[PDB]
Structure formats: C-alpha cells, structure tokens
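Q: Handing you this structure, nothing more for now.
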Amino acid sequence: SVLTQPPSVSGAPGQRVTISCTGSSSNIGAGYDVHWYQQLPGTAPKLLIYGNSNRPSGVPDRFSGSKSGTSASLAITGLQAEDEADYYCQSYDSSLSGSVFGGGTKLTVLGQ
Amino acid sequence: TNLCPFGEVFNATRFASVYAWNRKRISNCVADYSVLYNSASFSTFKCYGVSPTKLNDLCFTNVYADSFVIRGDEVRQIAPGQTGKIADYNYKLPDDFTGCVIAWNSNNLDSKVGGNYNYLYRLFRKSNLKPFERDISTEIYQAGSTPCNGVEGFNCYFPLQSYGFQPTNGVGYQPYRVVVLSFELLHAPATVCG
Amino acid sequence: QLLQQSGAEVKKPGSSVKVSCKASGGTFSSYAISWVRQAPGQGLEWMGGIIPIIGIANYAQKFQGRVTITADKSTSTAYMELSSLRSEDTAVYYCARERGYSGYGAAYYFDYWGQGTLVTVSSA
Amino acid sequence: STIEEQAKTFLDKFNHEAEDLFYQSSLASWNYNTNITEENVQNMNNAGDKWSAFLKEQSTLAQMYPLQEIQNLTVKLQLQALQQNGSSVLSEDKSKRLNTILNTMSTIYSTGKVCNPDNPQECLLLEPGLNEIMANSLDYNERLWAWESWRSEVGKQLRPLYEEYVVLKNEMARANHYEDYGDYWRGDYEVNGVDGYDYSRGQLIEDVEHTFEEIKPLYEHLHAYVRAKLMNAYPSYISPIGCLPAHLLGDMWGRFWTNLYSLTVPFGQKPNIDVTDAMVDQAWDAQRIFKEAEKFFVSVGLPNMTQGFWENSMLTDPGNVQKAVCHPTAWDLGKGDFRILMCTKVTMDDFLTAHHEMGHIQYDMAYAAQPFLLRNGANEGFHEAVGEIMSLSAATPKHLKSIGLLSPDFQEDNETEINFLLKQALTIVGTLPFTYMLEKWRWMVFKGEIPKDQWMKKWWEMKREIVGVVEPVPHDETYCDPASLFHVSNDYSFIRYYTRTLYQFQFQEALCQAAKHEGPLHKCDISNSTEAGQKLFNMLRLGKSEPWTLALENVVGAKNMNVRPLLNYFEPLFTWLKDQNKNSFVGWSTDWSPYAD
Ligand SMILES: *[C@@H]1O[C@H](CO)[C@@H](O)[C@H](O)[C@H]1NC(C)=O
Ligand SMILES: *[C@@H]1O[C@H](CO)[C@@H](O)[C@H](O)[C@H]1NC(C)=O
Ligand SMILES: *[C@@H]1O[C@H](CO)[C@@H](O)[C@H](O)[C@H]1NC(C)=O
Ligand SMILES: *[C@@H]1O[C@H](CO)[C@@H](O)[C@H](O)[C@H]1NC(C)=O
Ligand SMILES: *[C@@H]1O[C@H](CO)[C@@H](O)[C@H](O)[C@H]1NC(C)=O
C-alpha cells in the first residue's frame, strides 16, 4: 500500500484521536483528495469521510477529515464502543493511474 | 539536493484522459528546465508569464505538472482565455496562468488501427469549469426537463465520450499529448530553484 | 437493495473464479463499478474497474493480465474473471461502485460495496 | 431547456458519434476499393450497415424536435437533412419490395449483356463491350445493332420494374410532404427562410427551362456542324435538315459527344495539344503528376495536401496481384484523412483528372471546420464543379508552357483553339440538352403529366424537340430506353450534370476576372492569382452552412444559375460555327425518321 498510515491508534472514550494519512508528491501532495473508510470487523467497509472533508448520508458528526499538503487527518472526537474498527484512507495516485489505499489503523478504545 | 523528475512525467507511456487529467507535484528539488526547451521536437511549446530562458534562475515553492492527451485541433484551447470542448468541459486554465504549456504529437504512441478508444473526453457538462477543476463524473447529462433516472435516451446523454484515434487520421485529429506545467509562489520558502 | 454478489468460493490453483456482482441497487449502466480486494488480516487493495456503459477497463499494475472485468448492462451484473494466482490470492473480494465527484480530487466509491466474496485458493 | 438548446445538444452528440461511424464506413469501403477481397466485402457491409442503421437510429430520434421552434438556421439545416426519413416512411411491405427492385434493376444493368445473333454462346457486356463498339466503330449497322440490342435486352427487362419504381417512390415522397419524387430530388436546391436568397423547389424548373433557351443558339449550330460532318461520313443515312440518329452520337445514349471529335474535327491536319509524349520524355511518374497538381493549388493560395494524403492514397495501380476499382474518386473519409483512389496512367488525361479529383480534395479540406451534416457541397452541383474548373485551368496552353510540358516555341493560333473548343463543346455543350431532356422527362413522369402508355412516346417527342435526335428504330411501350443508362436505372438525380456545367463557367469567369485576365475566357489559367484563390476559398469554406445561392454570390455576384458565362466561354466557337453553317441548315425538322421509307 502506497499511502503511509500508522499501524494502529489507541485512545480513551471521550478523548479525541487523529489518524494520519501521509502520501507522496504523486498521490496526496498533488492535490488529489483523500477518502476515509470504516471497516467494522467482519463487515463490508463503508464510506466514512466523503471528499477529503465532507460526510455521506448516515454518519455521526464525530468524524471529520482534512488535508495539509502531503498529509491527512481523520479527526475522531469522543471515542465509542462502536468505533472499534479499521480505518483505510483512499487517495488517487497519479503515476499508477489507479486509486490507491492506505495502511489501515485499528482503533482500540481502553477501559478494560 | 535532488534534480526535479521532469523525465518520468515525459517518459510515461500512459497519460490519463483529458477529463481525468493527471496531476503530479514537482517540489523539494533543484530544477533543470534546460533539457525541455532544447528538445526542439515539440509541436507546441508556449510559456505564459515568464520567458523560457529566465525561468531557469528563478525560485518557486511548488510546481504542478498536469499531463493528459487531447486532439490536434484542440491544442489551441489550452491557453488562458480560450473556450471549446476542452477549455470549458475538460480542462480550464486560469486567465492569470503562470505556467508553460508543452505539447507533442503522439499519433504513433496513442493511436492504433481500429481506433484507440481509451482516451475519453467530457462532451457535455452543465456549468463550465473553474481553473484547474476536474470533472470525473459519469452521471448522465440531463439535456432536457424530463429527469433521466440515469439511463440513456431522449435528452439523456452520457458525458464522457471517447476519442477514436486511428493512425490514419489527419494532422488536426492526431493525438497530441500535452503536459501543462504550473508554477506558484507563497510565503513558504522556495523549494524549486535552478 | 444494496448490491448482490455471489457466495463464498473455494478453488484450486490453476482454476478460475468468475465472481458476479449484481446491481445491488441504484444506477448501474452509467457508473464506474470497481473491485477492491482485502487479504484477510491485511489492508485493502484496489484491483480494477469498468465503466459499464462503454467497456473501458482500467486495472492496477499489480493485477494486470490476470483479472478481466466485464459487465452486461442487460442483466445489471458485473463480472471479475480472475485467471489464476497460486496461494496469496485468498482474499475477500468486495464490489465497490464509483461516483466521481467534480471539483478537485478523485474517486471515492459509493458507499455501496458488496457483502464480500471470500475466494480461497488452496490445494487441500 | 428550450427546443433549440436541446437540438444544439443533440447535434453536439450526433456529430461525435457520426464522425466515428462514418470513418469506419469509409475506411472499410476504402479497403475494399484498394484490395478486392471477399473478407473486405464483409467489413464493407458490417461497418456500412452500422452506419446505415445509425442514420435510421438518429432519424427517428431527430423527429422529436419540431422545426418550427428552431431559430438558428445552421442548427435548422442540420435537422432538416436529418429529420427527413426517406424510404423508411413507407410500410415495410413496400420498403422491402422497393429495395428489391433497385437491386433488380442494377443487376439487369450491371450484369446484363447482349449477344450477337450468329454466335449465341459468346456475348457482349456494356462495359467494355458495347462501350468499345459505340465509341470506336464507324460502321452504321454495328452501331445500329448495339443501339437496339441493349435497348431490347436490358430495355424490356426494366420496363415493368420502372413502372413500379415510379409508383413506390412517389409514395416514398408523398408521405414526405413532397408532391412527387421529382420534387424530392429538387429539395437539394431548395432554400427556405433567408430573405433575398429563398429558392422554391419549383423555381428550379423555372430556371432550367429558362437557361436552356439561350444555349439553343450555341447548340443548334453545334448540332448543325456535327450533322454536316456526319452527313459526309454517313451519306445514305443522315438528312441535311433532319435530326441525328441516336446511335451515331459517340456512345450508347448520346450523353457525351467526345468520341465524335475524330469524325467532326475542325482542322484535321493541325496537331492537337497532347503532352502525353512530353511526360514520357521527361520521365514523369504518377507521383510527379500529383506534385505538380499540389503546386497548382499552392499557386492560388489554397492549402497544399496533408501529409496523410501522400502516405495513404492509391496513386498508382499496385501491380497485378491485388485488384482495385480504378475509377478516379476523391475520398473524404472524414477526420482529416483525405485520399484520392486513382489508378493513374502517365498521360494528359490523367494529368487533367489529377487536378480534377484533387479539386474535390481541396474542396473537402476547406469545410472540415463545418459540423458533419454541413460537410458537403452547398448543393449537389458545386462539388463536381469545383474540381472541373481546376481541370480547365490546367488544360490551358499557358499552364503547360509554365511547367515545361509544352515547348516555349509552340504557336497559339486561330486553328488550334477552334480544335480545342470544339473538343470542349462535344463534351460540355453536347451533354446539356441530353441532361435537360432526361430530367424534364423524369419530372413529367413523377408528377404524372405523362401517362404510362406514353413514356416511350413522349420520350422521342422530347428528343426530336429538345435535343434533335431521331430514333432509327420505332419503339413501342415494350422498351424502357431511359433505364438503359446508369443513372436512370440506379436511382440517381441526373440534373446535377446540367447545373454543374452552368456553375463551372460562372466559377471560371468570376475567377479570371479576379485574376485580372486579359483575353478570351478559354485562354485563362487561374495560377499564381491568390486573389482568385481567396475569392474561391471563401465559397469553399462554407460547406452548406450557408445556402447555395449565397455561396454562389460569394464568387460570381449572382444569385442564380446563368448561361452568360457559358456563352462567353464558347464565344470564339459560337462565331465560328455560324460561319461554317453558311451553307447548311441550322436546327432540325421533327418529322424525318430513318425508318420512313
Ligand atoms: C526520459 O528518458 C530519456 C532517455 O530515454 C532521458 O533523457 C531522461 O531520463 C528522460 N527525459 C527527460 C527530458 O528528462
Ligand atoms: C489484400 O488482401 C489480402 C486478403 O484480404 C491480403 O492477404 C493482402 O496482403 C492484401 N494486400 C495488401 C497489399 O496488403
Ligand atoms: C448558431 O449556432 C452556432 C453553434 O451551433 C453558433 O456559433 C451561432 O452563433 C448560432 N447562430 C446565431 C445567429 O446565434
Ligand atoms: C505546404 O506548404 C507549406 C509552406 O511551404 C509547408 O510548410 C508545408 O510543409 C507544406 N505541406 C506539406 C505536407 O509538405
Ligand atoms: C507562377 O509563378 C512561378 C513563380 O513566380 C512561375 O515560375 C510560374 O511560371 C508561374 N506560372 C504561371 C502559370 O504564371
């Protein structure tokens, strides 16, 4: 996977966690827009954050995306038990002529 | 202290279609423009706002390199203040455009007998584009007042039509690959010098 | 009401899977329908895609030559004829759609992904 | 939104589909005509019917746009050529009968043959069988037999077909809101909705009957002089005051009289200008004939040939391995691929057709900027007329001396020019009453002014009145003498050979006037005069986006077809023929016939 993304994050419920999607000069830094995805375990993944900072029909307001140059940030506020999922950033790539994904972050809440 | 990779933009054997024109950033590198203007085999090389000799000793913060395939007669529409099927619907340059427009014939690479139907162009769009705005929507163009529900028919047309390039097509309709450079300045320190 | 996709598969190396993807719903014959892979326990990978109102087929440079993606607009069903890969081909194969918003930037899928066909290649 | 802007959207979608499908319909019909193989017949009829059904696909989708709510005429001319549905307005019972008869009448023409009566197993086709007889034999009865046999074999077999051909094609046109099928042909010349430039479909009959009344001074002396020379070569057969026999007219029908140049030459000991020998002595090949034809159009400021013209065209007969249909045609395949398919022999005749068929290519290159339904001549007669004025300007002795095919010591005098214009008048002036006879015949057939028991009767009453040609054998209604021709049997409008003639001399005079030419009109080359080239190119770039009367005024300053540029051309010949006819009758009596004993 081209889009560099950390292995996993860990936070508290009620805390704010941020997930980085760092690309290259051909995929994110070149003005193409990232897209974030939510995979609950054993489920088909869905649209999380639309069009680099937007939302699809049916997602809470806790998730928000952004982009600064050759990076991205999946801002998640107020972690939940239904937020334990895997998070894949999609940003189209120029040299590959195809839409490449990211490394995937397992979100683990704490308390037990 | 790296050289700017203009070559892997120029040596790419797959340029994207004009509707999904392809954007590569060129930064954090010292730039050798001297191999570009000295090539002298392009069919169109315009610079807009800067002389080609002077820009070698000139510092920029980011260089965006657009690259796509259009038709021969439609090379004239890649210029600030032009209209047509490419400027309005496919790729719009700003009026205050500060980059260079590079184009070369590729009848030989990008056409084949029977038609190279791989290169697409958005033949219809409701509103016209902003500068550098990309429309990759395959959504059915509602030509009329009856809603289409996303099928084709009367006043319901598909926007992305295909260039059919044969190598026997005339010089006005041979596929001229185009690489549009674009230069910008900010309060950031300059990463592209030469 | 979402999408239809064929059931799970078990295959031998050298055989070929033609996993279908029926218009789970909404517009079809006028939308780019891609294919995204996920090896179990691994990250997602795009595979290819078609615009099933023309027949153009882009593929990744990794999956080139093996997968072929086609659709018949009369039956509103896509197809993903993978030729053969040995043993790391075992992966769940979703069937995403493609909207393509205008502006800056590029493809997000729909939210419409298939339920997930797990094609396992093995010799046992 | 509005009906106009939806039509601007439809024709924006129609063009970029019709550019591609017409290219494959042409590029496959190219590959047939360069290489006659049965594999290429299939690709000709695959891509040819993917185009022929695409017109039927887009004719029905265009009739959902009413023309009344369309204001822009450049949009409205595209739909008017598209919303016409042609033969598809008929029932499919009548349509499949109709397409049968066309392929029935074509095979009786193209594959029918005649047989000499003493040896019934060897037989004669028309091409090149009866054409070599009717153009090169000098016997009376050999031409008399070849006249009758093609009109008794092929003439009988087309008559019950041509009866049904009239009735079906009327209902093809009467359902198209046209008063007959003769009015369907005249809808190419029609202009509507441009003030000062409108032209009704019946205004044509008002012109073609009017312009022919002033060729009758030129023609009836040409008819008198040729009859005077053929009375000398056929003494017991041609009256001094009667009409001509039909089989003594240079070919089967009397279309051209070019083959009567030998029998009726003005000055039989003067040399005819023929640079065939000088092209051999300078060792020109067919590449050189087209490089000189390119440089002809460079001289008048027209753009030279594209690089895809030289790479892709057939300019020489490619050996004997593969066969090609060697008729010189100019191929606009569309999309900048302009080609001439010509089996050029190095002569002067394929030096003249060299500039002719490239004249069509120079015509087709100029309106490539027009959208697809406007990529044609402004009528049916400009397209063949733009090519022919490039062959008159190359046939001049001033042009041949300029390129070294004619020696600089060659003498122009009175007698070579009369030998030249009489060679032109048997080709050009000779085909004008035949073309006016045949199309006024069809227009009285399709309107129903001739009953079906009098088609053969009124035919030879039009021959003895208009042209001056008497039949040697009396014909009842069992024959169909008109359909013996190519253009009558195979559903072609033939008035495009009258109007094209009267346009080319308008085009010649109004560019010689633009070339500031001093002297007679037939001594005029248009070369090196870019003001005579930029004048013509402003007509050529229109296509048919503007009406044909406006494109005609962009050259000649007149809105109408006119014979005063024709009579200006043959004015040194018109004065000469009257002096020659000082002891011969001018005109013809309608009563004498060869079968009157
Ligand atoms: C493309 O490759 C060529 C050699 O094939 C070389 O000049 C360079 O790496 C590239 N071209 C440019 C202009 O950088
Ligand atoms: C003509 O056609 C035949 C078969 O269609 C082919 O074998 C031959 O090569 C063609 N001629 C040329 C010159 O290509
Ligand atoms: C007719 O339409 C064409 C484009 O289809 C346009 O260029 C032209 O200006 C229009 N005519 C008028 C009178 O507006
Ligand atoms: C036509 O003439 C121009 C002017 O000399 C020349 O530049 C061009 O190359 C010529 N066309 C061809 C196909 O050689
Ligand atoms: C046209 O001009 C060229 C160059 O001036 C000259 O060589 C040629 O003879 C001229 N031809 C005619 C017909 O005037």
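Swiss-Prot numbering applies to chain D: residues 19-615, in that order.
According to its header, the structure was obtained by electron microscopy, 3.6 Å.
Heads up, the Cβ atoms here are built off N, Cα and C, so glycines get one too.
According to Swiss-Prot:
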type	residues	note
MUTAGEN	D:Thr27 to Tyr	Increases slightly the interaction with RBD domain of SARS-CoV-2 spike protein. In sACE2.v2.2; increases interaction with RBD domain of SARS-CoV-2 spike protein; when associated with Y-330 and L-386
MUTAGEN	D:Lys31 to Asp	Abolishes interaction with SARS-CoV spike glycoprotein
MUTAGEN	D:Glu37 to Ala	No effect on interaction with SARS-CoV spike glycoprotein
MUTAGEN	D:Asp38 to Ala	No effect on interaction with SARS-CoV spike glycoprotein
MUTAGEN	D:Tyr41 to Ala	Strongly inhibits interaction with SARS-CoV spike glycoprotein
BINDING	D:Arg169, D:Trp477, D:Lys481	chloride binding site
BINDING	D:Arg273, D:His345, D:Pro346, D:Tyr515	substrate binding site
MUTAGEN	D:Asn330 to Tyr	Increases slightly the interaction with RBD domain of SARS-CoV-2 spike protein. In sACE2.v2.2; increases interaction with RBD domain of SARS-CoV-2 spike protein; when associated with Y-27 and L-386
MUTAGEN	D:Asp355 to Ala	Strongly inhibits interaction with SARS-CoV spike glycoprotein
MUTAGEN	D:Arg357 to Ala	Strongly inhibits interaction with SARS-CoV spike glycoprotein
BINDING	D:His374, D:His378, D:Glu402	Zn(2+) binding site
MUTAGEN	D:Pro389 to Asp	Increases very slightly the interaction with RBD domain of SARS-CoV-2 spike protein
ACT_SITE	D:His505	active site, proton donor
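Tell me about the surroundings of these features in the structure.
A: Counting every protein chain shown, the Cβ of D:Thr27 (mutagenesis position) has 18 other Cβ atoms within 10 Å.
Taking Cβ-Cβ distances under 8 Å and a sequence gap of 6 or more within the same chain, D:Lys31 (mutagenesis position) has no neighbours at all.
Taking Cβ-Cβ distances under 8 Å and a sequence separation of 6 or more, the neighbours of D:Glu37 (mutagenesis position) in its chain are D:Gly352, D:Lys353, D:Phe390.
On its own chain, D:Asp38 (mutagenesis position) has no residue at least 6 apart in sequence with a Cβ closer than 8 Å to its own Cβ. Annotation note: D:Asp38 (mutagenesis position) sits in a helical segment as assigned by DSSP.
Just so you know, the Cβ of D:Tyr41 (mutagenesis position) picks up 23 other Cβ atoms within 10 Å once every protein chain is counted.
The Cβ of D:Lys481 (chloride binding site) lies under 8 Å from the Cβ of D:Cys261, D:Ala264, D:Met455, D:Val487, D:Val488, D:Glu489, each on the same chain and at least six residues away in sequence.
The Cβ of D:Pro346 (substrate binding site) lies under 8 Å from the Cβ of D:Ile358, D:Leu359, D:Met360, D:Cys361, D:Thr362, D:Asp368, D:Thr371, D:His374, D:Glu375, each of these being in the same chain and 6 or more residues away along the sequence.
In sequence order, D:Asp355, D:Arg357 make up the list of same-chain residues 6 or more apart from D:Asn330 (mutagenesis position) whose Cβ falls under 8 Å from its Cβ. According to DSSP, D:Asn330 (mutagenesis position) is assigned to a helical segment.
Around the Cβ of D:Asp355 (mutagenesis position), a 10 Å sphere holds 24 further Cβ atoms from the protein chains shown. Look at D:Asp355 (mutagenesis position): DSSP puts it in coil.
DSSP assigns D:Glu402 (Zn(2+) binding site) to a helical segment in the three-state reduction.
Non-local contacts of D:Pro389 (mutagenesis position) by the CB criterion (under 8 A, 6+ apart in sequence, same chain) comprise D:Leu29, D:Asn33, D:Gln96. The DSSP secondary structure for D:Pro389 (mutagenesis position) is coil.
Around D:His505 (active site, proton donor), the same-chain residues at least 6 positions away in sequence with a Cβ under 8 Å from its Cβ are D:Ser511, D:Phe512.
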Q: Look up D:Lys481 (chloride binding site) in the DSSP assignment and reduce it to helix, strand or coil.
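A: Helix, per DSSP.
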Q: Given the recorded positions D:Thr27, D:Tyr41, D:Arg169, D:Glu402, find the one whose Cα is closest in space to the Cα of D:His345 (substrate binding site).
A: D:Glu402
Q: Under 8 Å Cβ-Cβ to chain B, which of the recorded positions D:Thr27, D:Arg169, D:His374, D:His378, D:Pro389, D:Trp477?
A: D:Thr27
Q: Compare the Cα of D:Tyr515 (substrate binding site) against each of the recorded positions D:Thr27, D:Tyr41, D:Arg169 and report the nearest.
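A: The smallest Cα gap between D:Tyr515 (substrate binding site) and any of the recorded positions is with D:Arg169.
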Q: Over all pairs in D:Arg273, D:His345, D:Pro346, D:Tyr515, the listed substrate binding residues, work out the largest Cα-Cα distance in Å.
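A: Largest Cα to Cα distance for the substrate-binding set is 20 Å.
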Q: Taking the centroid of the Cβ atoms of D:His374, D:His378, D:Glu402 (Zn(2+) site), which other same-chain residues have Cβ within 8 Å of it?
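A: Result: D:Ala348, D:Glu375, D:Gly377, D:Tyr381, D:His401, D:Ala403, D:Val404, D:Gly405, D:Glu406, D:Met408.
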Q: Determine the C-alpha span of the chloride site listed in the record, that is the greatest distance between any two of D:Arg169, D:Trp477, D:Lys481, in Å to the nearest whole number.
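A: Greatest Cα-Cα span of the listed binding residues: 16 Å.
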Q: So if I measure Cβ to Cβ from D:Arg169 (chloride binding site) and keep only same-chain residues at least 6 apart in sequence, which ones fall under 8 Å?
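A: Once residues fewer than 6 apart are set aside, D:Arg169 (chloride binding site) is near D:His493, D:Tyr497, D:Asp499, D:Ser502.
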Q: If you count CB neighbours within 10 Å, which one among the recorded positions D:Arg273, D:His345, D:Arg357, D:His374, D:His378 has the smallest count?
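A: Result for the recorded positions D:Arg273, D:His345, D:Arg357, D:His374, D:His378: minimum number of other Cβ atoms within 10 Å at D:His345.
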Q: Using C-alpha positions only, work out which of the binding-site residues D:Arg273, D:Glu402, D:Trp477 is nearest to D:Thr27 (mutagenesis position).
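A: For D:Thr27 (mutagenesis position), the spatially nearest of the binding-site residues is D:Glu402.
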Q: Taking just the CA atoms, what is the gap between D:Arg273 (substrate binding site) and D:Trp477 (chloride binding site) in Å?
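A: Counting only the Cα atoms, the answer is 15 Å.
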